[PDB]
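As structure tokens, the structure follows; a few thoughts come after it.
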Amino acid sequence: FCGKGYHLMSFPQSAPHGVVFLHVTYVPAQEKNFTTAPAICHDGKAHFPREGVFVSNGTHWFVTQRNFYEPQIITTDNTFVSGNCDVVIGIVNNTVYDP
Amino acid sequence: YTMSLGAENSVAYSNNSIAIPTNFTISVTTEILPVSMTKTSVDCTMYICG
Amino acid sequence: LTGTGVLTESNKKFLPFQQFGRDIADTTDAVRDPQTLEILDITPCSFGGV
Amino acid sequence: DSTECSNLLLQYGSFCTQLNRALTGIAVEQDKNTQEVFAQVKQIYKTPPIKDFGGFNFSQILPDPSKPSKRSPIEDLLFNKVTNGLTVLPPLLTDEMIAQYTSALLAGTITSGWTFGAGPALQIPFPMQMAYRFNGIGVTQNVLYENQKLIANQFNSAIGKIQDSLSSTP
Amino acid sequence: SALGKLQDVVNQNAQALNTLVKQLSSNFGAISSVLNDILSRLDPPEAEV
Ligand SMILES: *[C@@H]1O[C@H](CO)[C@@H](O[C@@H]2O[C@H](CO)[C@@H](O)[C@H](O)[C@H]2NC(C)=O)[C@H](O)[C@H]1NC(C)=O
Ligand SMILES: *[C@@H]1O[C@H](CO)[C@@H](O[C@@H]2O[C@H](CO)[C@@H](O)[C@H](O)[C@H]2NC(C)=O)[C@H](O)[C@H]1NC(C)=O
Ligand SMILES: *[C@@H]1O[C@H](CO)[C@@H](O[C@@H]2O[C@H](CO)[C@@H](O)[C@H](O)[C@H]2NC(C)=O)[C@H](O)[C@H]1NC(C)=O
Ligand SMILES: *[C@@H]1O[C@H](CO)[C@@H](O[C@@H]2O[C@H](CO)[C@@H](O)[C@H](O)[C@H]2NC(C)=O)[C@H](O)[C@H]1NC(C)=O
Ligand SMILES: *[C@@H]1O[C@H](CO)[C@@H](O[C@@H]2O[C@H](CO)[C@@H](O)[C@H](O)[C@H]2NC(C)=O)[C@H](O)[C@H]1NC(C)=O
Ligand SMILES: *[C@@H]1O[C@H](CO)[C@@H](O)[C@H](O)[C@H]1NC(C)=O
Ligand SMILES: *[C@@H]1O[C@H](CO)[C@@H](O)[C@H](O)[C@H]1NC(C)=O
């Protein structure tokens, strides 16, 4: 509705019998492959990201925000626990750090 | 010629891989929308008859 | 040729054969007067909406 | 072909030009309408050959390779259910290319989420895409993951009911 | 051609005005398209027609 991409803001400009909108939008770029999982299995419990997504660079698991790569250590502060590991399809084993 | 619809892109889908952006582009685009016309009035009697 | 308008001096370089002039609507816009051969411009009298 | 009629028709001026220009404007407006609706992507996406979407079935909406028209079964049913100086101009986009555009849109929204509509197509597993959509409506991801088989079964049943309802309602 | 949407509206309105002005040059089956010629050539019973 307000340009191609994720809309940030817009500027109006007057035109003869018309209006010109300068739509400022955010476009993602320089994407990178990662190995992802729906949940993390730890201590018999399933951990799900509060706002982000589990990614892996090949050996180590992190959680990052969805629209920008910013890897962080999977802790209890950024994950929540629901159920055991027997239900979620594709759950992987990784440690969950406790601050 | 028969026009092409787009460049062909195959998305590398698999059940455990995701693509995460590592950078961004601030893109400004134009959208032109007409608002009004020229306000024209026609004297019907003068146009038909003078 | 009948009509109503204000007759004024003009700067239109008519060729010798040329007598009158016509606009897009085909109404006469300039005329060459007989007897004196001068070229008179025909400008419609002021009008508009009240 | 009456020449006396056309000689008398020239007395009315440029009425025919106005009618032809209005019809030409309508004719290019139809192609503009189809262009604005269907050509919203400049990349033609395809689904992977293996349809492993975590139990979600899209065969009724993905194109059928066995059909020569390359239409989905739902689109094939939709196309089956619709039945002096005059000329009909063909549309600029054929039905095959409109079906190709819808196939590209379906492949983009299946394999890449809403990311292809805002930029480059970023792949994501479909049970993760669904979880993101669940979080968009305010339901936690765990609810989707725990009940993923039931949600896939409900989605497949609803898609089949859509095809049955279209095939059973005139 | 960046500003074609506004120029399209301007061209359509100017072309409609030009067509409306051009339609005065047509006689529509009458002897002349000029009213003064008809009023100076004919009696009112046929000038009325
Ligand atoms: C995945 O990321 C982690 C963290 O960025 C990497 O682990 C680090 O690797 C560097 C380079 O070998 C070492 O100097 C650090 O000591 C490592 N940190 C830890 C905590 O182990 C890891 O190497 C990355 N893996 C891949 C395949 O890129
Ligand atoms: C993830 O961890 C769980 C628990 O640590 C593993 O489940 C165990 O697997 C072994 C051998 O497969 C069994 O003998 C145990 O009885 C299992 N325990 C439980 C509680 O299920 C699981 O195999 C691990 N998965 C991976 C891929 O390493
Ligand atoms: C993520 O990985 C996939 C597969 O490993 C990459 O897709 C391949 O890209 C190359 C280069 O364009 C093609 O020649 C292959 O045909 C692609 N394979 C498939 C299965 O699509 C993809 O490019 C990677 N993405 C990133 C950002 O590196
Ligand atoms: C993210 O993208 C920007 C450009 O969009 C990169 O900035 C460029 O970096 C190169 C090399 O450092 C410079 O030569 C260019 O002049 C930079 N361009 C601008 C506009 O500043 C930036 O390096 C990228 N960052 C990452 C982490 O990939
Ligand atoms: C996805 O759905 C289609 C149709 O709903 C399934 O195809 C059916 O498969 C069964 C058994 O294999 C056949 O008896 C039916 O005749 C098929 N129907 C059609 C319309 O082809 C398909 O099995 C489902 N699953 C997958 C993985 O594609
Ligand atoms: C993904 O597919 C592989 C086979 O290609 C399978 O081993 C694995 O269990 C699948 N994971 C999920 C979460 O479906
Ligand atoms: C009469 O009109 C002619 C043009 O037909 C012109 O040459 C001549 O000078 C005029 N004479 C007078 C007295 O106006």
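Numbering, chain E: per Swiss-Prot, residues 943-991 in sequence.
Structure method, as recorded: electron microscopy, 2.3 Å.
Including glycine, each Cβ sits where the backbone N, Cα and C put it.
Here is what Swiss-Prot records for this protein:
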- E:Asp950 to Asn: In strain: Delta/B.1.617.2, Mu/B.1.621 (VARIANT)
- E:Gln954 to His: In strain: Omicron/BA.1, Omicron/BA.2, Omicron/BA.2.12.1, Omicron/BA.2.75, Omicron/BA.4, Omicron/BA.5, Omicron/BQ.1.1, Omicron/XBB.1.5, Omicron/EG.5.1 (VARIANT)
- E:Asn969 to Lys: In strain: Omicron/BA.1, Omicron/BA.2, Omicron/BA.2.12.1, Omicron/BA.2.75, Omicron/BA.4, Omicron/BA.5, Omicron/BQ.1.1, Omicron/XBB.1.5, Omicron/EG.5.1 (VARIANT)
- E:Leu981 to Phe: In strain: Omicron/BA.1 (VARIANT)
- E:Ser982 to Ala: In strain: Alpha/B.1.1.7 (VARIANT)
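Structural mapping of features recorded in Swiss-Prot.
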| residue | record | CB count, 10 Å |
| --- | --- | --- |
| E:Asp950 | variant position | 11 |
| E:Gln954 | variant position | 13 |
| E:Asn969 | variant position | 15 |
| E:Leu981 | variant position | 11 |
| E:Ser982 | variant position | 11 |
From variant positions E:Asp950, E:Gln954, E:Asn969, the one whose Cα lies nearest E:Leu981 (variant position): E:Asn969
Variant positions in contact range of chain C, given that the Cβ distance is under 8 Å, out of E:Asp950, E:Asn969, E:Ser982: E:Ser982
Chain D contacts among the variant positions E:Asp950, E:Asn969, E:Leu981, E:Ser982 (Cβ under 8 Å): E:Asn969
Rounded to the nearest Å - Cα separation of E:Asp950 (variant position) and E:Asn969 (variant position): 31
